[PDB]
Amino acid sequence: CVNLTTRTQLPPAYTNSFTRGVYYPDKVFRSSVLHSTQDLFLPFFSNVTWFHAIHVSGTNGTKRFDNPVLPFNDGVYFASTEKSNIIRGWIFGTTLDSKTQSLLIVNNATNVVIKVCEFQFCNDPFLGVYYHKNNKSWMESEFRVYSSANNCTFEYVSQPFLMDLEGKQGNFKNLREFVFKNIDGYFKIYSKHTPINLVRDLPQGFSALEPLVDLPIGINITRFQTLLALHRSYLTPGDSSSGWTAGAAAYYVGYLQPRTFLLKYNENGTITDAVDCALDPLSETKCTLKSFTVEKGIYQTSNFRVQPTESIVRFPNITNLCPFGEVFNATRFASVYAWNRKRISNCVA
Amino acid sequence: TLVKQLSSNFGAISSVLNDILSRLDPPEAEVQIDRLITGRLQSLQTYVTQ
Amino acid sequence: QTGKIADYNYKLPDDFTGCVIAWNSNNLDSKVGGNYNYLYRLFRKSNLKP
Amino acid sequence: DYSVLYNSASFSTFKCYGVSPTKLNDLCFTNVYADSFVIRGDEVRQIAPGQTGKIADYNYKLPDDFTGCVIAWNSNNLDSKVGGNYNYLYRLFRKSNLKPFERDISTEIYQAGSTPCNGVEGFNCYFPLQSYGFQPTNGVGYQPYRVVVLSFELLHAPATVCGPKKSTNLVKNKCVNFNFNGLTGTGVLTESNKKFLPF
Amino acid sequence: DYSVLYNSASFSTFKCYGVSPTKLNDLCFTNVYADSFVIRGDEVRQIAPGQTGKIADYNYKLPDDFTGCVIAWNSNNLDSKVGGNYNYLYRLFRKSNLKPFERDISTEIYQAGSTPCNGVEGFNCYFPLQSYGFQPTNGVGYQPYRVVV
Amino acid sequence: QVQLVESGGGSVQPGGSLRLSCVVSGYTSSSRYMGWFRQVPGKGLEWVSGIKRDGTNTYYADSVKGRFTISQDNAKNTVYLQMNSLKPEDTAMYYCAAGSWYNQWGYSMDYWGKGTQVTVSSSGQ
Amino acid sequence: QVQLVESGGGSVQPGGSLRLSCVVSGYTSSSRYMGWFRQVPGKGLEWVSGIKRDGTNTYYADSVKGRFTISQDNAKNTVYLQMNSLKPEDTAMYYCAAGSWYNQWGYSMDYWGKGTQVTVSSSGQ
Amino acid sequence: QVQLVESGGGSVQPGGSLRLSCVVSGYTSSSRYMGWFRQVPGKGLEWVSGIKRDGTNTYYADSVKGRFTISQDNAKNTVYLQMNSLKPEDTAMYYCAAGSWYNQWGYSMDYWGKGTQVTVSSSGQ
Amino acid sequence: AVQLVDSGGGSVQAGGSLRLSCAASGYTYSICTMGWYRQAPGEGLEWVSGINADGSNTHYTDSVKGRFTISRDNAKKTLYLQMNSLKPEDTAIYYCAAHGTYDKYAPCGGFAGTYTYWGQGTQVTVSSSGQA
């Protein structure tokens, strides 16, 4: 484990979720229908924190990146805009030191690896070498993230999903969306990869993430953080003394919450557009009428109740106290062989 | 509204009659199936009255 | 438990529902070497019932 | 697929203590543990629960409520070479009896005298291990026996290992009860033009 | 007079399935049948509608619409011997579950594996019956139990 | 799927006291019925006591009145038998059984425990 | 505690006959399984035959169907193995082991004996 | 079966420091609670402090806040009560006692110690 | 009593070669078949090389392959062996012992019996890095 040299901290930002984060809630085929589903979704038009991995700067402040530890809550929506594939995976767990259990996901460059062990994760994990003059440019040092790999419960390997990137130019080329959800032991990862043309924000549109994996782990997961590949600067042409460098990259984190959505299944089994039944009054109208177009009129959508502010209790004046003073403040007590007995009834003790 | 209401549990463990049937013993599945039958009769009767 | 006081002065059932509260009475009793107003049974033919 | 195991007749011992041997392909479990080692034939009895003995007390113990199987067979073919296969060892003396499923790999000198030898070997100070003298001319009571113990545990985690399942088909214009990977129903099965997405 | 039996506390199990015991004295029945046999305590559960197990599948099965009373009491004092009472048997293998109230006293050899074994010779081919080892030292869960249905 | 765990037995002089505890694990409950039966060597099982999950129409044999008391704790899923005035015949093997005592149908003793022994003797076990 | 003692070994011309018997002493019965095994020098044991006391779950190796014939004598606590028409292959070092083949659980060859030898040759041992 | 041994008493000038040790012997423990009390000549008993083994249900009297600090050593089954800035008021006989403080159940004081004396005076004891 | 003192251990560079010895006393060299072992820190004892009492087999272990020269001198009753082309995997504690006495346990008989003779055990480290 290496504690890096000097990180330049900047305040976190925010963006607008738009109509992004909708995934196939189940593995069922429905053709040309509208389906109302209650599930953990990313609320439409939400904040979504926005983190950078852009080392390059104007020589004023360099070494800008972000790998904090973030809570998991009920779910997570990760998105990546990166023409570098420096994000390589994630870690999830409750106490990510060595104690309970931990789940590692890392994509090598040709075969993604998932493992569940009581790791000993580094305080600031990263993927070792990612520059040339070493094990090619990329290298996924599984020991730079963890030092201990004891008592493993699960291991799995499959074809990669990070390396769908096409072209390395023009800001960012492929938006990559993942959704992580840990329900009844199963860890479900949904993903979809879509070309992008703009910068600084998600693209307007609707993209239904498909299920990648439903791994039967059974761990709790309460926090996580992103695994980022970093060039190691002790041989590079630029600023090569001891430290590390990176390129240009950014990722998006949002938190799912339980919402009711209306989904449009095409003549195929494809989700085309969806409505968030709690965004605004018009959306509740659309959901109650189960349609995307509402005719002129007045519609009873929901009900309104003034919830109670507090709670009060009132019993009577509490006065008929029992005479314990006559038993705990008596001048003389009885002999143990001839103990005294007093009957107490019809009084408040 | 009539076609829907075939996806309602009406208090049973599932709306799919076979899932209840192929996932419990007869004496325990009878009550669940009776609950579904009662719900579906009520739905059909409401439809017919309307 | 068993003892002289328990078995011959005051015995509680093993399913007792009440409370026992004891506090030193050295200020109340034990004034001088002339205060011996309290007694306890030392011999009996049989153990007391609760 | 436990079949290849329980109908072979090549095993000197195939004994299960909480599950019927021939009925293993149906019962299924969350985790299985294949323990493996080598012992002598006369010693196989001690791979079972309850009994007492040198392995039962110092090398490998089974809990009194074991829920697995023991599978032992001769390996005089493989282990005893010509004049001795001393590769294998076992614990002769230990301070305390092992708890079930506990592995002690230490090489501490066992002390029985009044003075800790502390690295000295002699009277009442013995190396904790002794080696098997496997020779092909020995009696089967001393010959090598490969032993495998399959322990089964049912945790709350999603059950993972289950035996194989049969399969049959009757497709067109037949009213059939059908069970497609847990999707149960009744009806007539017909070829379709639908275009389900891969998943 | 069924009340004498019910109010005796000499029975570990007395469970009726379509009639409350307290009412049996007031009814008149058309045909009444008593089915007698010995099982072990851990198995007295299976004598009830809808249960599953060795007894409920291969030895004695009650219909789902049963109407009657199951009575069971320990017989460790008349059915277990110091040297072992091996005179009580139960079916342990069978190709299919019994139908309700269907008896089977066959003793043909059951092929358990994949070794065609017509005859006494063969591997993984077992005698279908198995004898209870009713040692009087057995835990009550393994002691004999007389059951009348 | 279920287990019953007995403890608290031993030996005591006549006229002493004891308490036998049986812990239950593996029932959805609803209508639990936990009871103690007594096995005198050379005889069969005899009723000692029984109690429901809060039902409390308890049972005690004819010759066992007064001496024995039955208690329960649903939070710990345990039942206890307080033993008092141990008269010599109370030397026997006590077993706790679990089942269901329905008002309308009857009772079954589905499961039995490991058991423990009690010795009313002048010199202990 | 228990001892197995064999007898009846020797040499015979090909196509002959032999009789290997062995006695057990120290096993409490119940479900005795006594089984004959052969050892071919340079190979592991091969099941020859086996039999349970009165359970008659007899086993005969595939290649030896008819050549062997197993029998018991429970009063004498002995097991007999008749052999007829010894082919040259049958030469091997023979043992009999004692165990217990409970039908519900499986077989374990708890104890092994000393052994005898069978020599199929044209000039004897 | 039990024996509580006190030590460390004596006399000290006002505003000084002292330390009293108590040793327990004969407890199966589980939920030990040790309590220190003080008796000024001419009245009953007043709580000084009390703790549970590893439960740290520590008690301090209103007046002794800060004056009295207390600690325990389970390995040496001993309890130490140190005092700083001894006012003249705290001159009294100090006793250490043991019992069981079950949180769901209440507190009991089964046994009491031999006792010692602490004298805050300008000329010693 | 019988003793087998081991010596010759030390940290050596990978790709090099070293040697170590076992001095045996208390028994005649020809009585017992002698050999060594190796103990990985986290794994059980393994057999690496061994010499026949007379020198007939002198068998070895294919884990070390052909990187061996074992030799026992009768005058000193002392066993020697060497490592070539050292690699880190060879890092382990090597022990010395002599066979010949193996326990004889009859069916349900007595497990207590004579046992072989072991040595002391010397540690050998193989690494490409230097030492302070």
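Residue numbering in chain D adheres to Swiss-Prot, whereby the residues present occupy positions 364-562 in order.
Per the header: electron microscopy, 2.4 Å.
Keep in mind that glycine also has a Cβ here, set from the backbone N, Cα and C atoms.
D:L452 (mutagenesis position) carries a strand DSSP state (E or B). Neighbour list (D:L452 (mutagenesis position), Cβ cut-off 8 Å, at least 6 residues apart, same chain): D:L492, D:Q493, D:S494, D:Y495. In Swiss-Prot, a published mutagenesis experiment is listed as D:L452 to R, annotated Increased resistance to neutralizing antibodies. Decreases HLA binding to NF9 epitope. Increased binding affinity to human ACE2.
Record note (Swiss-Prot), mutagenesis D:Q493 to N: Reduced host ACE2-binding affinity in vitro. The unchanged residue is displayed. The Cβ of D:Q493 (mutagenesis position) has 22 other Cβ atoms within 10 Å, all protein chains considered. Reduced to three states, the DSSP call for D:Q493 (mutagenesis position) is strand.
Quoted from Swiss-Prot, the note on natural variant D:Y453 to F is: In strain: B.1.1.298. All chains included, 20 other C-beta atoms sit within 10 angstroms of the C-beta of D:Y453 (variant position).
Listed in Swiss-Prot as a natural variant, D:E484 to K is described as follows: In strain: Beta/B.1.351, Eta/B.1.525, Theta/P.3, Iota/B.1.526, B.1.1.318, Gamma/P.1, Zeta/P.2 and Mu/B.1.621; May enhance affinity to human ACE2 receptor. Under the DSSP three-state reduction, D:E484 (variant position) is assigned to coil, being neither helix nor strand.
Looking at Swiss-Prot, the entry for natural variant D:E484 to Q says: In strain: Kappa/B.1.617.1. If you take the C-beta of D:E484 (variant position) and look for same-chain residues 6 or more apart in sequence within under 8 angstroms, you find D:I472, D:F490.
Other Cβ atoms within 10 Å of the Cβ of D:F486 (variant position) number 9 in total over all chains. Quoted from Swiss-Prot, the note on natural variant D:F486 to V is: In strain: Omicron/BA.4, Omicron/BA.5, Omicron/BQ.1.1.
Among the sequence features in Swiss-Prot, the natural variant D:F486 to P is noted as follows: In strain: Omicron/XBB.1.5, Omicron/EG.5.1.
According to Swiss-Prot, the natural variant D:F490 to S carries the following note: In strain: Lambda/C.37, Omicron/BQ.1.1, Omicron/XBB.1.5, Omicron/EG.5.1.
D:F486 (variant position) sits 20 Å from D:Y453 (variant position), counting Cα to Cα. Here the recorded positions are D:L452, D:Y453, D:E484, D:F486, D:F490, and none sits under 8 angstroms from chain G, going by CB atoms. Listed recorded positions: D:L452, D:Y453, D:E484, D:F486, D:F490. Those with a CB under 8 Å from a CB in chain C: none. All chains included, 23 other C-beta atoms sit within 10 angstroms of the C-beta of D:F490 (variant position).
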